[PDB]
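Participant: Got a structure here, written out as structure tokens. Questions coming.
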Amino acid sequence: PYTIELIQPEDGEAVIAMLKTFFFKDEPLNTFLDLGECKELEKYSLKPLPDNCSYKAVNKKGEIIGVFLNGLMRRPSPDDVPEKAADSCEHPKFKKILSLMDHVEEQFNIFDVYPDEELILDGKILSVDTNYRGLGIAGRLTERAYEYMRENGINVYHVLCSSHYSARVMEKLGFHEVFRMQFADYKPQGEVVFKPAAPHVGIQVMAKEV
Ligand SMILES: CC(C)(COP(=O)(O)OP(=O)(O)OC[C@H]1O[C@@H](n2cnc3c(N)ncnc32)[C@H](O)[C@@H]1OP(=O)(O)O)[C@@H](O)C(=O)NCCC(=O)NCCS
Ligand SMILES: CC(=O)NCCc1c[nH]c2ccccc12
Ligand SMILES: CC(=O)NCCc1c[nH]c2ccccc12
């Protein structure tokens, strides 16, 4: 038995503690790199919280057993200066992940897919406690956001998935691929950066229109 609840400002430390236990260690790119201590990812994870659309799954003892951290993304202004996230990162392993994200954004802009949309919900960090996996918690976290979207006239939910495994979960939830890139094809300086196990394949950006 668990609840799905809005993540509050006072929850920051508990969210970080949960992510350090799971996501930091067991998201495929993090585990490939052996991310280790990463204060900059802690910072990254806390950033979307004040948008008031991030959710926690909580067990009967009051422990966080899952999170989906979401942020609002706004269409770039016509005079927008695209910034590289990797430029403000000291941690070398996390910088590799941020560089990958920058590269995806250079190749694919979600706002091109939806020219009429000013605001899109961005699913940034999804993590479920191992002992609670395969119970549909990812789906219940995701679906709690639909309510926020409906309450605020947001039509599109955008989620970058770091493995075909997690992209499949999003497909079950009614998302579809809008962009993909094989790890074998990601060679920003001429050589492969990420070589996780073959079934991961690469990144897939997933979208749902609600
Ligand atoms: C991706 C993740 C959030 C899914 O959460 P979840 O709540 O377990 O999602 P689901 O319940 O829908 O289970 C997904 C699939 O995992 C498999 N599964 C079943 N039991 C499982 C278990 N005990 N442990 C792990 N996976 C299991 C099943 O294939 C299941 O699909 P199905 O139930 O439709 O047959 C979770 O695996 C996770 O935290 N992964 C590591 C971090 C990560 O990669 N996050 C996503 C980045 S995009
Ligand atoms: C919805 C979701 O969790 N996407 C995953 C993106 C991701 C993979 N590795 C990371 C390391 C640090 C920050 C983000 C990531
Ligand atoms: C269109 C399609 O079949 N997607 C699923 C498999 C796949 C092909 N290339 C990828 C690159 C990254 C992730 C997944 C993939």
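We're sticking with Swiss-Prot numbering for chain A, so the shown stretch reads 56-265, in order.
Per the header: X-ray crystallography, 1.4 Å.
Just so you know, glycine gets a Cβ as well, placed from its N, Cα and C.
Here's the feature list from Swiss-Prot:
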- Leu181, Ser182, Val183, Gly189, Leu190, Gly191, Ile192, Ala193: acetyl-CoA binding site (BINDING)
- 181-254: domain 'N-acetyltransferase' (DOMAIN)
- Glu82 to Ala: Reduces catalytic activity towards tryptamine (MUTAGEN)
- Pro83 to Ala: Reduces catalytic activity (MUTAGEN)
- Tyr99 to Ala: Reduces catalytic activity (MUTAGEN)
- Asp177 to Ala: Does not affect catalytic activity (MUTAGEN)
- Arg188 to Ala: Reduces catalytic activity (MUTAGEN)
- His213 to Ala: Does not affect catalytic activity (MUTAGEN)
- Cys216 to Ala: Does not affect catalytic activity (MUTAGEN)
- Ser217 to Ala: Reduces catalytic activity towards tryptamine (MUTAGEN)
- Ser221 to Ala: Reduces catalytic activity towards tryptamine (MUTAGEN)
- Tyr241 to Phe: No effect on the catalytic activity towards tryptamine (MUTAGEN)
- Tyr241 to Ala: No effect on the catalytic activity towards tryptamine (MUTAGEN)
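I'm curious about the neighbourhood of these features; can you describe it?
Facilitator: Packing around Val183 (acetyl-CoA binding site) is summarised by its Cβ count: 23 other Cβ atoms lie within 10 angstroms of its Cβ, all protein chains included.
DSSP places the residues of the domain 'N-acetyltransferase' (181-254) in helix, strand and coil in these numbers: 32 helix, 16 strand, 26 coil.
A simple way to gauge crowding: the CB of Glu82 (mutagenesis position) has 20 other CB atoms within 10 angstroms, across all the protein chains here.
In the three-state DSSP scheme, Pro83 (mutagenesis position) falls into the helix class. Around the Cβ of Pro83 (mutagenesis position), a 10 Å sphere holds 19 further Cβ atoms from the protein chains shown.
Within the same chain, residues at least 6 positions away in sequence whose Cβ sits under 8 Å from that of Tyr99 (mutagenesis position) are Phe149, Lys179.
With a cut-off of 8 Å between CB atoms and residues at least 6 apart in sequence, the same chain places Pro103, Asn125, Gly126, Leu127, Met128, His213, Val214 near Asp177 (mutagenesis position), listed in sequence order.
Note on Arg188 (mutagenesis position): other Cβ atoms within 10 Å of its Cβ, all shown chains, come to 13.
In the structure as shown, the Cβ atom of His213 (mutagenesis position) sits within 10 Å of 22 other Cβ atoms.
Cβ-based neighbour count (10 Å, all protein chains) for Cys216 (mutagenesis position) stands at 24.
There are 23 other CB atoms within 10 A of the CB of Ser217 (mutagenesis position), with all protein chains counted.
Around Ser221 (mutagenesis position), taking its Cβ as the centre, 20 other Cβ atoms fall within 10 Å, counting all chains.
Sequence-distant neighbours of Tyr241 (mutagenesis position): residues of the same chain at least 6 apart with a C-beta under 8 Å from its C-beta are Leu155, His158, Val247, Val248, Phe249, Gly257.
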Participant: Cα distance, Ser221 (mutagenesis position) to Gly189 (acetyl-CoA binding site), nearest Å?
Facilitator: 12
Participant: Which of these mutagenesis positions (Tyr99, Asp177, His213) have a C-beta closer than 6 Å to some atom of ligand 1?
Facilitator: none
Participant: With the acetyl-CoA site defined by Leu181, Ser182, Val183, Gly189, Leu190, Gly191, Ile192, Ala193, which remaining residues of that chain have Cβ atoms positioned within 8 Å of the Cβ centroid?
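Facilitator: After dropping the recorded site residues, what remains is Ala112, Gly121, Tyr187, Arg188, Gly194, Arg195, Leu196, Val224.
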Participant: Here are some binding-site residues: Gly189, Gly191. Which one has the most Cβ atoms within 10 Å of its Cβ?
Facilitator: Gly191
Participant: Rounded to the nearest angstrom, how far is the Cα of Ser221 (mutagenesis position) from the Cα of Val183 (acetyl-CoA binding site)?
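Facilitator: It is 12 Å, counting Cα to Cα.
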Participant: Other Cβ atoms within 10 Å is the metric here; tell me which of the binding-site residues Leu181, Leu190 scores highest.
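Facilitator: Result of the Cβ crowding comparison: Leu181.
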